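For reference, the structure discussed in these notes is given below.
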Amino acid sequence: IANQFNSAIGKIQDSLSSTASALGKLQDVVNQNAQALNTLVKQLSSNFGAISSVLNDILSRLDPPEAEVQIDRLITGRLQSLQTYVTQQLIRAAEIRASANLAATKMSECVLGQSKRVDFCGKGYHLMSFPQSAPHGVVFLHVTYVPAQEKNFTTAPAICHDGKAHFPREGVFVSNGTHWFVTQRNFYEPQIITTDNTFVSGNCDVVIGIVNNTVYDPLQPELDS
Amino acid sequence: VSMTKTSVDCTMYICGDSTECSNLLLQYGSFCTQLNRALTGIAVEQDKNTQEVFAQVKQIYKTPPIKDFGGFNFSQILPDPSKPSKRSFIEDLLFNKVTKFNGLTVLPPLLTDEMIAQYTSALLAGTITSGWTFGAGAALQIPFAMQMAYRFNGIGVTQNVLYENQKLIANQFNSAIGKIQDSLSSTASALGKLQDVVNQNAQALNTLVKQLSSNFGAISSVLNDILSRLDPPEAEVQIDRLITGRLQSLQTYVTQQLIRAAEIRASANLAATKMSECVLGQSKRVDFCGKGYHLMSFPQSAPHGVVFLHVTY
Amino acid sequence: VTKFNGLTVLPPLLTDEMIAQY
Amino acid sequence: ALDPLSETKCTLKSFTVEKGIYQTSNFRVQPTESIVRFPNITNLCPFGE
Amino acid sequence: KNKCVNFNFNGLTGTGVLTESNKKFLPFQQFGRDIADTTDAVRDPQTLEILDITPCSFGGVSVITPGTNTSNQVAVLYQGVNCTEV
Amino acid sequence: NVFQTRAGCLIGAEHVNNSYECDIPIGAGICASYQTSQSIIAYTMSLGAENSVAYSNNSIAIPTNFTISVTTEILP
């Protein structure tokens, strides 16, 4: 686990260094703001129906009563430009506040504690996360537990020994083709079937698919000794 | 999940087939360009919702030819190959209950309805064979009888209840699915949440077209009438009034779509969250997957949306 | 990851150093 | 115009000023003098002759 | 130069601070513009020189004061500018 | 190279029956990519490889090994 982790962190440094597009989510925010500012400014050069976009030009040509007619067109149009800008900033702000609430939620469930939610902290079973600062944002490195290699085994829902069905207290029943072993679902660690690893419930005539085997009782050699 | 993709042309809407009207529109700057870029982004976001929601898996899962479900009957939820298009018996009802030349363009979706059903089939076939594993890693086949056993042990119910009552749980489940088909078939308003999306887009488009009939203070709404009556310098006065109002109409439509675009994306994130917690795995959150202790969920495709059937204890 | 018309850029409340110290 | 405190009261339209920071105006520097630079006035015709 | 003034050069006008820059206009180019199509520089019509246009200092005025019931002390903050008026 | 789709007439793209992963999205489940003498080609978007999971009452898979993975997530 020390090699897998350290090797994984190394790939993070290589991916972020080689691939600059992984941060494009943050670059979009910069680009969107630049387009809005560049647009808002360039609208000053528009006539908006007026003779000219320059204020002093209209004032230096038309008479006072005639100029006001043309100046009003510039004021009206330029006013609409601000309304368009502010309207977009308010909407875009809602998208950022939604992401911020998501980031604050992950730090609590992912970073601070351990999250049982499915695929909230990323694929696999979440262990712990590393927060990292990023411009106008944040980065989360999520360490997860991903199962790799598996092998097909023979299973049974219950074991029958003395006539009472035995159920696993934890794990599942598996077999290599000879003896039935108990094992956890996330990994293969053979464990002998015993009264301590199983629970007695019902009889053997109910469970569908129950099989017969020998349940080892650790108390037998203790009483014989 | 998704909303109708609409591309509005600010050149044709404001000025129909008019050179003079077009030149007067350039005086207003980038308004035309900007209004098109906004709608373009909205149309792209609609495709992102389907990708972030419908597809939770990189592989396609299929069921075996021999079907042993442990007493449950999935024939209603699983696609039927006999149909011309791949869909289940429930999806068949979901699609049935829910259903210009002025420069309004309807953009087709990137993801076809058939492909959406293939995503659903992959999620359905996965949960049956692989249970909760395929979402968190490599597909691990488990007998369904043991899958439900683990799902009861997660809610605090000893799995012995399943093996003993397995026959009863088979009747309650199958009978429950039958009620879903009867409810969706008899009640057409269950999908009204999706019909509201269709109606909202229709009203916005209809209203936008009706504004063309308004004079906006001008002598007449038709541009050819103004050009065929007033002098060139006099026509500019009347044409400016039409452009000014029609410009506000687009600003109103776009502004309304961006707002509704924030509402749909919020629901899309919920759908993506539920598919992860409710469908792929088992959620311990209270009343997130629906009333009762959540066991497992069935995703089902619906027009411009998705349906979740939550099996609870 | 990387005017003269009266548009003012307001400085952030917390410097890049402070967010790194969090 | 008495002091910045009054400007806050006039910006808030209230006699009571709450604790905090508020923007009461916009500072701007006015031009000191008018500058005029034009091309040379030379190349006259011999109108005096 | 190096002062806030209202300048009129040939057919162009504006208000700002004029300072000698390192920019070089071609022999036929009297004035430059910015990405926004605003004039950032000019060339003296009489002599040959390049002058950058820096808008005169402007910014917001923020008042920092405690509650009225606390004290009437006030602290003026000139945004986006150094200390000038004082 | 004049072909028709549900989005409209597309010129300059060759039609490849083989389904690949979507590169340049077009519409109606159609995407374009630059591939093999390379030229633009049109193809149906592939949803991924078909995986048939062996399923039986007595069959189960127990992972024999694991891997620790580090995922990178970014938020504004």
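Using Swiss-Prot numbers, chain A covers 923-1147, in order.
A Cβ is built for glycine as well, from the same backbone N, Cα and C atoms used for every other residue.
Quoted from Swiss-Prot for the published natural variant A:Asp950 to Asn: In strain: Delta/B.1.617.2, Mu/B.1.621. In the three-state DSSP scheme, A:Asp950 (variant position) falls into the helix class. Same-chain residues at least 6 positions away in sequence with a Cβ under 8 Å from that of A:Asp950 (variant position) are not found in this chain.
Around A:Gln954 (variant position), the same-chain residues at least 6 positions away in sequence with a Cβ under 8 Å from its Cβ are A:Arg1014. Annotation of the natural variant A:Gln954 to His in Swiss-Prot: In strain: Omicron/BA.1, Omicron/BA.2, Omicron/BA.2.12.1, Omicron/BA.2.75, Omicron/BA.4, Omicron/BA.5, Omicron/BQ.1.1, Omicron/XBB.1.5, Omicron/EG.5.1; the original residue is retained in the structure shown.
According to Swiss-Prot, the natural variant A:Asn969 to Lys carries the following note: In strain: Omicron/BA.1, Omicron/BA.2, Omicron/BA.2.12.1, Omicron/BA.2.75, Omicron/BA.4, Omicron/BA.5, Omicron/BQ.1.1, Omicron/XBB.1.5, Omicron/EG.5.1. Annotation for A:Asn969 (variant position): same-chain Cβ neighbours under 8 Å, separated by at least 6 residues, are A:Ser975, A:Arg995, A:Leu996.
Among the natural variants in Swiss-Prot is A:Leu981 to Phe, noted as: In strain: Omicron/BA.1. For A:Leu981 (variant position), the Cβ neighbour count at a 10 Å cut-off comes to 14, with all displayed protein chains included. Look at A:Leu981 (variant position): DSSP puts it in a helix.
Recorded in Swiss-Prot as a natural variant, A:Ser982 to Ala carries the remark: In strain: Alpha/B.1.1.7. Here the Cβ of A:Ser982 (variant position) has 10 other Cβ atoms within 10 Å, regardless of which shown protein chain they belong to.
DSSP assigns A:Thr1027 (variant position) to a helix in the three-state reduction. What Swiss-Prot says about the natural variant A:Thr1027 to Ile is this: In strain: Gamma/P.1.
According to DSSP, A:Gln1071 (variant position) sits in a coil region rather than a helix or strand. Taking the Cβ of A:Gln1071 (variant position) as centre and 10 Å as the limit, one finds 12 other Cβ atoms among all the protein chains shown. Among the natural variants in Swiss-Prot is A:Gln1071 to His, noted as: In strain: Kappa/B.1.617.1.
Annotation of the natural variant A:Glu1092 to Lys in Swiss-Prot: In strain: Theta/P.3. Taking a C-beta cut-off of under 8 angstroms and a sequence separation of 6 or more, A:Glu1092 (variant position) has the following same-chain neighbours: A:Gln1106, A:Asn1119. A:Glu1092 (variant position) falls within neither a helix nor a strand when secondary structure is assigned with DSSP, and so counts as coil.
Secondary structure from DSSP puts A:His1101 (variant position) in coil. The annotation that Swiss-Prot gives for the naturally occurring variant A:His1101 to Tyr reads: In strain: Theta/P.3.
The note that Swiss-Prot attaches to the natural variant A:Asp1118 to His is: In strain: Alpha/B.1.1.7. Look at A:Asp1118 (variant position): DSSP puts it in coil.
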Next item on the list: Could you state the whole-number distance in Å separating the C-alpha atoms of A:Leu981 (variant position) and A:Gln1071 (variant position)?
Entry: 81
Checklist line | Intrachain C-beta neighbours of A:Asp1118 (variant position), sequence separation six or more, cut-off 8 angstroms | finding: A:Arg1091, A:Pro1140
Margin query: Please report the Cα separation of A:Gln1071 (variant position) and A:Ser982 (variant position) in Å, rounded to an integer.
Written below: 83
Note to self: Counting across all protein chains present, how many other Cβ atoms fall within 10 Å of the Cβ of A:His1101 (variant position)?
What the structure shows: 12
